[PDB]
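**Student:** The structure is given below, and queries will be raised subsequently.
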4 protein chains.
Amino acid sequence: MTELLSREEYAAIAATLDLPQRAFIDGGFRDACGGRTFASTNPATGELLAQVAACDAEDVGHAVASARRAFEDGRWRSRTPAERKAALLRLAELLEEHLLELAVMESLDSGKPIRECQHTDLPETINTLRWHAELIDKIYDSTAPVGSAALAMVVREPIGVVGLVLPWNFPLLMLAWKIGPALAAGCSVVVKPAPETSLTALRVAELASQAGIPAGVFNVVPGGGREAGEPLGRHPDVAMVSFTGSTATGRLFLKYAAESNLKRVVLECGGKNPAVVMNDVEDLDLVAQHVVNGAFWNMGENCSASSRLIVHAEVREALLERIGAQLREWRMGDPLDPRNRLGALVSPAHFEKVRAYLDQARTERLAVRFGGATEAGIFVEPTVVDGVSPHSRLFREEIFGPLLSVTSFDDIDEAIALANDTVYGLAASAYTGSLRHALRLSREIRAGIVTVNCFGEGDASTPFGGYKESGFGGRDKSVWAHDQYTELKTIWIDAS
Amino acid sequence: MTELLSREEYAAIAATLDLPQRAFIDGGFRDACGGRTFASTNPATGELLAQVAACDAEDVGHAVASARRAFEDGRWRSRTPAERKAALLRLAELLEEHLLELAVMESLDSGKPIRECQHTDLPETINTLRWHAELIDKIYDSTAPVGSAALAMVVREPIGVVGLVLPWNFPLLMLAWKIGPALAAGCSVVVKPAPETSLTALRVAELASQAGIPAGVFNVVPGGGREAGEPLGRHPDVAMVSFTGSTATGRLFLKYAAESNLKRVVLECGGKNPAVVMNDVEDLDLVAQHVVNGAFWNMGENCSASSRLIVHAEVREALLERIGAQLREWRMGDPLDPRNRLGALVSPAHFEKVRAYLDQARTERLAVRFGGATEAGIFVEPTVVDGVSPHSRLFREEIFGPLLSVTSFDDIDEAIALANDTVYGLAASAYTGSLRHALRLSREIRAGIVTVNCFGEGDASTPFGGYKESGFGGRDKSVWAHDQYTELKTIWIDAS
Amino acid sequence: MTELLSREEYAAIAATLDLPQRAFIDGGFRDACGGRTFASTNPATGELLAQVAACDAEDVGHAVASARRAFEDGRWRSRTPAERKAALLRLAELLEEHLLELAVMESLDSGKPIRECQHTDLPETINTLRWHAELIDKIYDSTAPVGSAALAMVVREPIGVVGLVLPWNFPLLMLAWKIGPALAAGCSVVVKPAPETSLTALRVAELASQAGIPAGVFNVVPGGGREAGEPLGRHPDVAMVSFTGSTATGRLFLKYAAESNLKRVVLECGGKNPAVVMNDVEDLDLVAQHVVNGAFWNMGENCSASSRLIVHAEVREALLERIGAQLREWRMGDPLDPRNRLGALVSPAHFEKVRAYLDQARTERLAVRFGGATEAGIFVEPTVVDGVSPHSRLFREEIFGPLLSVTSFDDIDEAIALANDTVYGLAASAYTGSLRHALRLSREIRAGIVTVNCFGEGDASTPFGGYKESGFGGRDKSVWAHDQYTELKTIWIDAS
Amino acid sequence: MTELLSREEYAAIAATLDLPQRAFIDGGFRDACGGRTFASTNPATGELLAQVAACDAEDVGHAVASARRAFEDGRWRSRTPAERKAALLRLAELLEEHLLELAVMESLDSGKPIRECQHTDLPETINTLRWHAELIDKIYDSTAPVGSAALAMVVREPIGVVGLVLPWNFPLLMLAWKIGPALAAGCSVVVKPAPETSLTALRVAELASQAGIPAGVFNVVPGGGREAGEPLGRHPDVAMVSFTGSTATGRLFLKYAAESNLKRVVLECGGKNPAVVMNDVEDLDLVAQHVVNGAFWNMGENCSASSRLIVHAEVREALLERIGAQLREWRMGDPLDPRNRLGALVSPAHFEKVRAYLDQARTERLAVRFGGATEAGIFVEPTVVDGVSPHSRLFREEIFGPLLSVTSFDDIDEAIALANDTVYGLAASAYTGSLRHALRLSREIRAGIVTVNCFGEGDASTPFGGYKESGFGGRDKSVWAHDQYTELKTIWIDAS
Ligand SMILES: NC(=O)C1=CN([C@@H]2O[C@H](COP(=O)(O)OP(=O)(O)OC[C@H]3O[C@@H](n4cnc5c(N)ncnc54)[C@H](O)[C@@H]3O)[C@@H](O)[C@H]2O)C=CC1
Ligand SMILES: [K+]
Ligand SMILES: [K+]
Ligand SMILES: [K+]
Ligand SMILES: [K+]
Ligand SMILES: [K+]
Ligand SMILES: [K+]
Ligand SMILES: [K+]
Ligand SMILES: [K+]
Ligand SMILES: [K+]
Ligand SMILES: [K+]
Ligand SMILES: [K+]
Ligand SMILES: [K+]
């Protein structure tokens with residue numbers, strides 16, 4: 001754990017930052033063709049941070065063209081895997097050298113607490129880039145068992161220009177989850193970050209040039225959803241799009257592919273993740289520690305967040321007590337105060353969506369056992385709502401904020417049925433002392449990860465992604481992320 | 001190599017067949033709810049074969065419901081891999097016992113010649129099922145390198161109810177390419193075959209019941225594209241659709257996914273496959289033999305068909321000469337006549353499309369060097385059209401008939417640029433005596449298979465599928481077909 | 001489960017058997033060069049069964065020469081994996097057609113009960129051959145991530161002539177465990193079975209010729225250890241030896257390799273396998289069912305047999321009670337009486353070794369809680385000895401008979417220490433209701449398999465083999481058995 | 001490519017080195033218990049470098065004991081793969097910072113020329129460690145297809161205390177080839193280096209402590225073959241030995257295993273590697289360039305060295321001519337002189353063996369076409385001996401010096417038979433323009449690597465190791481090196 005600075009010292013670092021403002025295309029910064037900009041404001045203070053280039057289909061066309069040329073060049077693609085690894089490791093170094101700068105910049109643009117930006121987001125981003133850089137020259141393709149008269153290989157090739165559309169809850173980490181495997185594979189990429197959180201991706205693109213990523217191989221095009229993301233998804237020279245965000249918006253990229261060049265689309269979408277607590281747990285306070293973390297890490301702005309606590313009727317009350325006590329340890333406020341584990345939500349509009357589910361809870365006359373408060377029109381208290389039946393809108397809809405629903409069950413067959421009563425299937429957690437119960441819960445819950453007696457998303461080597469409406473066509477992290485950005489080729493050589 | 005019968009003998013098998021007519025749903029035959037039928041006719045004669053149930057959204061809803069109930073109660077997927085292998089092997093045994101019956105039925109409904117139905121289609125169908133049956137209890141999933149405090153498995157689970165939408169050109173073989181891996185993975189499957197070629201799929205689904213595939217696990221819903229295919233793609237309980245057919249239609253299934261439950265979609269589509277012949281080949285007669293087979297096997301009704309001959313100027317004429325000689329061994333006519341390697345095209349509508357390209361050749365004043373004639377409104381001669389420039393419509397568009405365009409090059413860089421001059425990328429073949437040239441053609445042609453010094457699609461162990469607009473998201477055959485029908489799950493077990 | 005016949009009917013099948021008697025070399029039977037024979041007698045009756053060729057280094061030389069020629073030929077090796085699979089599947093069919101004959105013959109030569117020979121040994125043998133036949137055309141080798149200037153494959157090739165030295169406790173199953181992977185890989189093999197149990201291997205070799213295994217590819221050379229096994233291990237043209245038997249004898253094959261041609265040696269040796277029962281098991285009677293089976297299946301003549309019951313002090317007595325009750329279900333006698341789960345030990349000499357540990361228990365004044373009796377100088381009762389400390393010779397030495405030692409423990413750290421207090425490391429079983437305890441026991445016991453809440457050896461797809469002195473250099477079953485019989489080759493093709 | 005210094009500058013680094021002298025055991029330096037030493041001298045001058053501790057069975061016992069205690073308490077192996085990777089990367093960083101120091105030290109002790117020590121040995125050593133560090137958290141184990149009633153994992157565990165016995169020809173590189181994979185797998189390692197070349201291993205073990213390799217995990221015990229190597233191979237707590245050296249000595253470690261605890265033994269031994277040159281190569285000068293490098297890199301003190309040139313009669317003379325021309329670029333002399341590609345042989349004893357083969361050439365009245373002279377009792381010229389028949393001693397025996405035999409062939413079947421005319425099978429190279437010939441030479445030469453149209457040993461990702469008497473049981477480099485130091489375990493968890 002790197003040492004945390006003081007509030008004043010972070011403010012001092014903020015004050016000296018030269019925030020990026022222009023798109024990054026073909027090796028350097030440039031304004032949008034139409035010269036428009038949009039406001040990036042610190043959600044916790046209201047202060048304007050920068051006037052960021054507001055790109056449209058014209059800018060996207062230029063960015064894709066510079067990526068297409070670089071791909072056809074071979075300037076990046078033709079380096080050896082060991083060489084591509086070296087350059088991406090250089091990039092990760094530079095991020096590490098600039099860690100405090102990037103951590104403060106991430107916090108300012110997003111509302112995320114500096115404490116977690118420094119200890120989690122930045123180290124996780126640096127480690128994602130290192131892991132995928134190191135992986136590329138460890139990947140073996142195959143030869144097929146075809147006999148002595150032929151030599152058949154089954155190998156992988158970079159798909160081409162790759163569009164990467166990002167959300168705002170983990171700007172840098174999501175950036176690394178995508179560019180890591182995509183760049184290591186030898187693709188050129190065009191990154192359209194969230195307009196709420198565009199600054200750090202722009203800075204990382206500049207650092208990548210310094211590291212020797214050639215011009216045109218890693219471009220960042222900031223702008224709105226319809227204005228910049230749709231032309232990217234529709235572009236006839238983009239070979240593949242990887243998207244993370246809402247299901248509603250991910251569906252559009254399936255249309256964009258269908259109506260353009262049949263580009264491969266991979267979606268990582270939302271979830272309504274359950275946390276199942278059996279009555280045979282060995283340590284209830286440790287469970288409560290994991291449930292609180294799962295529900296409220298990053299203010300609940302987390303695709304893997306625990307949002308449905310599904311708890312055995314005999315331990316519900318004892319668990320709720322220990323959850324309330326754990327919550328006393330979760331300070332919320334000024335994202336640059338290192339004492340805070342909770343910062344501001346990303347934007348007035350997102351704050352309004354979360355707070356609307358506070359209202360919905362009260363409309364449904366549900367018991368708000370903990371939390372329920374708002375501050376400064378941008379902070380929501382960690383909230384726990386008891387007595388939530390599967391028919392509640394709080395049970396069924398992704399809130400993406402610090403709001404935990406609680407549902408009781410009487411036997412494990414009901415817990416599993418409840419856990420699967422969703423159109424989503426991203427993640428799940430299960431808590432039990434029993435081998436029998438643990439095998440049931442981890443095998444029968446239909447989710448892309450099931451953690452047992454802990455909360456989390458795995459590590460750099462385990463794939464992450466959704467069943468059902470939580471994802472489409474792939475997985476982030478692990479060696480399987482490489483599949484997103486490559487085509488399989490059978491080379492069959494007669495030898496008869 | 002099984003022994004061919006006489007024309008009269010095949011006619012006698014045909015006269016005794018009890019052709020299936022009804023949807024196969026939940027372990028038995030049934031009529032469409034609305035009582036509608038459509039006329040399946042022998043494309044070589046115009047004679048009615050059967051009035052086949054014309055299923056609609058309601059029948060699709062019943063078929064999916066039975067597939068869903070079978071999936072949920074585990075009657076198939078809870079059997080061990082070894083048990084699922086045994087039942088699939090029973091099925092392939094049954095197809096083998098009914099080989100002649102199935103070959104004649106396949107010919108009658110499709111126009112495909114009995115000779116190839118008996119020696120290629122049925123044995124390849126039987127083998128596809130055996131290989132994928134045999135594969136399932138040889139597949140290992142993973143555990144991830146996460147250290148001593150946790151145990152992390154990365155496993156595959158069956159995705160659920162699977163929709164399988166098939167084309168008319170290889171009815172039985174495409175069926176096996178889909179149900180082989182999908183049933184072996186433990187999915188329930190609802191098959192919507194082409195209306196031109198529905199009889200054999202129905203017969204197989206009946207034999208699968210006999211072999212112990214439980215009720216609801218393998219259903220066949222015959223009917224039209226909009227009437228039965230669309231409701232299947234839109235169905236909220238179908239988890240995945242695998243499609244083989246035109247790019248135009250495959251685009252629709254991406255929209256159906258976007259507009260319903262975000263089901264996984266895998267598309268296998270058309271191609272415009274090149275055949276590159278260098279001036280350093282060791283046996284021009286053998287090249288001619290492979291190029292003729294690649295262009296005119298199955299009357300060019302073949303996704304992998306050689307349709308663009310891209311030949312070095314020094315060998316163009318001497319190749320064409322041996323091609324003509326080879327074409328003298330390719331007899332066309334009555335599909336039940338064992339002497340014919342070429343039968344009838346699938347329908348008057350398709351014959352029209354193919355003939356309009358013969359007219360287009362004349363419109364473009366191109367040299368028709370071989371063939372060019374039609375017979376009886378349903379046969380087309382193997383045709384070779386010389387001097388086709390990349391701007392020609394015959395160079396750019398999928399004809400799906402026995403029509404080979406010929407284009408010259410001077411150097412291998414031009415050959416490669418010509419081979420990739422297409423929105424497609426399904427297959428490619430390349431002939432050369434040079435190690436240097438072989439590696440260069442193998443690596444630089446953007447296709448899912450490149451055969452060197454032969455024509456083909458690989459074997460059971462090699463993946464088949466398109467780059468670019470020839471495919472989306474997957475590969476048929478090989479162990480990679482398994483990925484289409486399964487979800488990855490990380491099971492992360494704390495052990496701290 | 002195939003239907004069991006009556007005692008009289010098995011006797012009738014025995015009476016009509018034409019027992020093999022000669023070595024099987026280069027496609028057919030032949031006497032030993034020196035014309036000597038040795039007696040094969042039914043251990044349960046004393047009756048002579050056959051005078052079997054008593055081969056020496058001369059016969060071994062001929063067998064290896066016929067295998068060397070076949071390997072150099074390519075007659076087997078050069079068939080495609082799919083073709084080798086077909087022939088080995090034919091062989092498995094023939095065994096199935098002759099199942100009752102082989103089951104009776106196995107029982108007569110070995111003492112093993114006909115009930116288990118019919119229901120277990122023969123089906124397991126047939127399934128081993130089928131699994132490895134099916135596997136061969138599912139195995140992919142690799143290509144290395146070396147960049148664009150070279151094409152590097154990493155492939156596997158058959159090592160050559162392979163010597164297979166077998167024990168007597170599972171003659172057919174061990175035969176299949178070895179020839180399966182070795183033949184599927186394309187090696188020629190020379191099999192030296194145990195002199196106690198040579199008949200069924202000879203019969204299987206004849207059936208393999210009928211199935212189309214070419215002459216010289218699968219030879220069987222019966223004879224003594226020093227007389228026939230040592231020349232095989234020393235032969236300068238044998239490329240690899242796979243051995244199963246005692247550690248003492250396995251050590252010799254390391255010397256034989258060192259003193260001859262450095263052939264690869266793989267050893268599968270004995271064990272002193274623990275069975276750990278925690279005090280938190282959910283069903284004690286079901287544990288007792290698994291412990292009794294583990295200790296006494298095949299009369300304890302089992303490398304994976306449970307021989308050290310390591311049981312928590314609070315459940316020892318309750319477990320011993322349920323073990324005694326389970327034992328009432330285990331009838332021992334006349335191996336052709338289908339009512340018997342226990343048959344005769346393999347030979348007077350082995351009977352004397354087992355009975356010597358009965359004496360040793362009484363010498364050490366240990367409590368013999370169950371069993372302790374002998375019959376007919378060839379049957380030992382299932383025996384349970386209580387109060388066995390780690391210093392006892394019964395704790396430390398492989399008995400290979402129906403004798404279970406019992407040791408108490410007070411906490412799981414002592415159970416694990418006890419479990420690992422051995423020079424062996426073949427197998428282990430652990431029984432617990434706790435996830436925490438199950439993870440500890442399965443990760444910290446140093447054995448090649450740990451089964452949890454059941455007893456066994458895995459299945460056809462899981463590797464089997466020993467840590468420490470229980471094995472050397474490989475694993476039987478699973479895809480990893482293939483490694484035993486192949487060499488890795490890197491083919492590096494410049495392409496610069 | 002790092003910048004070479006002047007002869008005087010290297011001499012000045014040499015004059016300042018504080019050479020290690022003591023065994024490295026349990027995290028620090030210590031004397032041998034008996035107080036003995038042996039004289040390590042510069043083979044180019046005769047000057048004493050250091051009196052090095054001369055360890056015996058007692059010191060080996062202490063080193064193993066510290067390695068055992070470290071293994072049992074998990075100080076290294078209980079760290080995560082990612083943590084073990086980080087410390088190994090620290091180590092490789094340290095070697096990089098001391099590159100010049102280590103290169104000069106390597107030259108002094110071995111006679112290897114400083115130029116190759118600086119540009120090949122050290123960078124390859126540094127890279128070996130990085131690759132194997134980077135690999136460990138990319139390795140996935142397996143789960144087996146056993147059905148729904150059980151969960152079966154097939155995992156790898158570290159084998160325990162590992163003995164690593166090294167030769168003198170590539171001291172640092174062989175060290176990395178062994179400790180890279182073995183430390184990454186979590187083993188403790190006891191290294192017994194060659195007495196000629198012990199200094200650099202000692203230095204590295206000290207740097208490994210600095211890098212956070214815990215005490216006892218990486219020990220170095222210098223001393224003689226019988227005195228230190230034998231007790232290591234016989235030690236009852238060493239689980240595995242990996243050996244690289246002569247076949248004669250490697251045979252002894254198989255006996256040591258047999259006569260102690262049945263520890264796993266992996267042997268990498270000598271070779272007699274062929275270089276096959278077809279008459280259809282496109283650039284005879286480039287072939288000559290690869291054949292010269294293959295024969296005379298590291299003065300022919302190279303297990304992969306080209307020692308049998310097997311050349312088509314039509315190109316023999318024109319090849320030899322360009323070989324002579326190439327040899328004019330290979331300067332021999334003072335190992336600290338950066339101009340020299342060839343330094344001193346390792347010892348007067350080895351110089352004697354090499355010279356006796358020069359005398360043997362003259363005895364056999366063979367045409368010495370190039371070289372043939374010696375200087376100063378320790379240098380040997382690059383020598384090419386023409387007209388060597390397969391019956392010659394120079395054709396059959398490992399010389400391990402800069403001596404190339406030349407043999408002609410008329411057809412490729414004879415070339416292949418000549419290449420395989422040996423008890424060895426470590427490496428081979430093959431030059432041809434023909435695709436047909438390349439596949440034929442690639443597949444039919446029985447060696448662990450066949451390079452086509454180049455000379456080499458592959459790269460970090462490809463396995464290196466011998467067929468036949470060149471190896472036993474394993475491969476160095478690549479992911480397969482991991483198998484040497486790990487045990488497979490099936491964890492079968494009932495879930496019925
Ligand atoms: N292919 C290869 O990698 C190598 C092959 N060689 C060949 O082997 C020949 C002999 O050279 P050597 O220096 O004697 O190599 P070697 O095979 O005897 O030495 C290898 C290692 O084994 C150790 N050793 C030697 N005798 C031992 C014994 N009785 N017990 C245990 N360990 C023992 C040595 O101290 C050294 O560390 C060379 O002339 C050359 O032909 C030598 C070096 C490397
Ligand atoms: K902002
Ligand atoms: K939606
Ligand atoms: K695509
Ligand atoms: K029809
Ligand atoms: K279209
Ligand atoms: K989906
Ligand atoms: K016997
Ligand atoms: K022993
Ligand atoms: K060997
Ligand atoms: K020395
Ligand atoms: K020797
Ligand atoms: K061992």
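Quick check of the header: X-ray crystallography, 2.7 Å.
For all residues, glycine too, the Cβ spot is worked out from N, Cα and C.
Copied straight from Swiss-Prot:
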{"type": "ACT_SITE", "residues": "D:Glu268", "note": "active site, proton acceptor"}
{"type": "ACT_SITE", "residues": "D:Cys303", "note": "active site, nucleophile"}
{"type": "BINDING", "residues": "D:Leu166, D:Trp168, D:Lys192, D:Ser246, D:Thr249, D:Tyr256, D:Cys269, D:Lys353, D:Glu398", "note": "NADH binding site"}
{"type": "MUTAGEN", "residues": "D:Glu457 to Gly or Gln", "note": "High decrease in catalytic efficiency with ACTAL and APAL as substrates"}
**Student:** Is any of the recorded positions D:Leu166, D:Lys192, D:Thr249, D:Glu268, D:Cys269, D:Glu398 within 10 Å of the residue listed as 'active site, nucleophile' (Cα-Cα), and if so, which, in sequence order?
**Tutor:** D:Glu268, D:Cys269, D:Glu398
**Student:** Going by DSSP, is D:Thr249 (NADH binding site) part of a helix, a strand, or coil?
**Tutor:** helix
**Student:** Are there any residues in the same chain, six or more apart in sequence, whose C-beta is under 8 angstroms from the C-beta of D:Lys192 (NADH binding site), and if so which?
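**Tutor:** Those within reach of D:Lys192 (NADH binding site), by Cβ under 8 Å and sequence separation of 6 or more, are D:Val60, D:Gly163, D:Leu164, D:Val165, D:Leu166, D:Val220, D:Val221, D:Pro222, D:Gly223, D:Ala228, D:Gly229, D:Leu232.
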**Student:** Secondary structure at D:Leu166 (NADH binding site) (DSSP, helix/strand/coil)?
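**Tutor:** Where D:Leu166 (NADH binding site) sits, the three-state DSSP reduction gives coil.
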**Student:** Please find, for D:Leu166, D:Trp168, D:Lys192, D:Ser246, D:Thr249, D:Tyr256, D:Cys269, D:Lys353, D:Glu398 as listed binding NADH, the greatest distance between any two Cα atoms, in Å.
**Tutor:** 28
**Student:** Take the C-alpha atoms of the residue listed as 'active site, proton acceptor' and D:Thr249 (NADH binding site) and report the distance between them in angstrom, rounded.
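**Tutor:** Answer for this pair: 11 Å between alpha carbons.
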**Student:** Any idea what the Cα distance is from D:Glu398 (NADH binding site) over to D:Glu457 (mutagenesis position), rounded to a whole Å?
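**Tutor:** Taking the Cα atoms only, D:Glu398 (NADH binding site) lies 18 Å from D:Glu457 (mutagenesis position).
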**Student:** I'd like the number of other C-beta atoms within 10 A of the C-beta of D:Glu398 (NADH binding site), please.
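**Tutor:** Summing over all protein chains shown, D:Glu398 (NADH binding site) has 20 other Cβ atoms within 10 Å.
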**Student:** Roughly how many angstrom lie between the C-alpha atoms of D:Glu457 (mutagenesis position) and D:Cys269 (NADH binding site)?
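**Tutor:** About 15 Å separate the Cα atoms of these two residues.
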**Student:** I need the most crowded of these recorded positions: D:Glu268, D:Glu457. Count other C-beta atoms within 10 angstroms of each C-beta and give me the top one.
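**Tutor:** Of D:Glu268, D:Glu457, the one with the most crowded Cβ is D:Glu268.
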**Student:** Long-range neighbours only, meaning 6 or more apart in sequence with Cβ under 8 Å: which ones does D:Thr249 (NADH binding site) have?
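**Tutor:** For D:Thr249 (NADH binding site), the qualifying residues are D:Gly225, D:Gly229, D:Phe243.
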**Student:** With DSSP assignments reduced to helix, strand and coil, which class does D:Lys192 (NADH binding site) get?
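**Tutor:** Reduced to three states, the DSSP call for D:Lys192 (NADH binding site) is strand.
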**Student:** What does DSSP say about D:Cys269 (NADH binding site): helix, strand or coil?
**Tutor:** coil
**Student:** Using a 6 Å cut-off on Cβ distance, which of the recorded positions D:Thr249, D:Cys303, D:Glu398, D:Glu457 come close to any atom of ligand 1?
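**Tutor:** Checked recorded positions vs ligand 1; flagged D:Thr249, D:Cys303, D:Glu398.
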**Student:** In sequence order, which same-chain residues at least six apart have a C-beta under 8 angstroms from D:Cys269 (NADH binding site)?
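**Tutor:** Sequence-distant Cβ neighbours: D:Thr244, D:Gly245, D:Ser246, D:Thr247, D:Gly250, D:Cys303, D:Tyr424, D:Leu426, D:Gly466, D:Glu469, D:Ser470, D:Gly471, D:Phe472.
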**Student:** Let's check the environment of D:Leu166 (NADH binding site): how many other CB atoms sit within 10 Å of its CB?
**Tutor:** 27
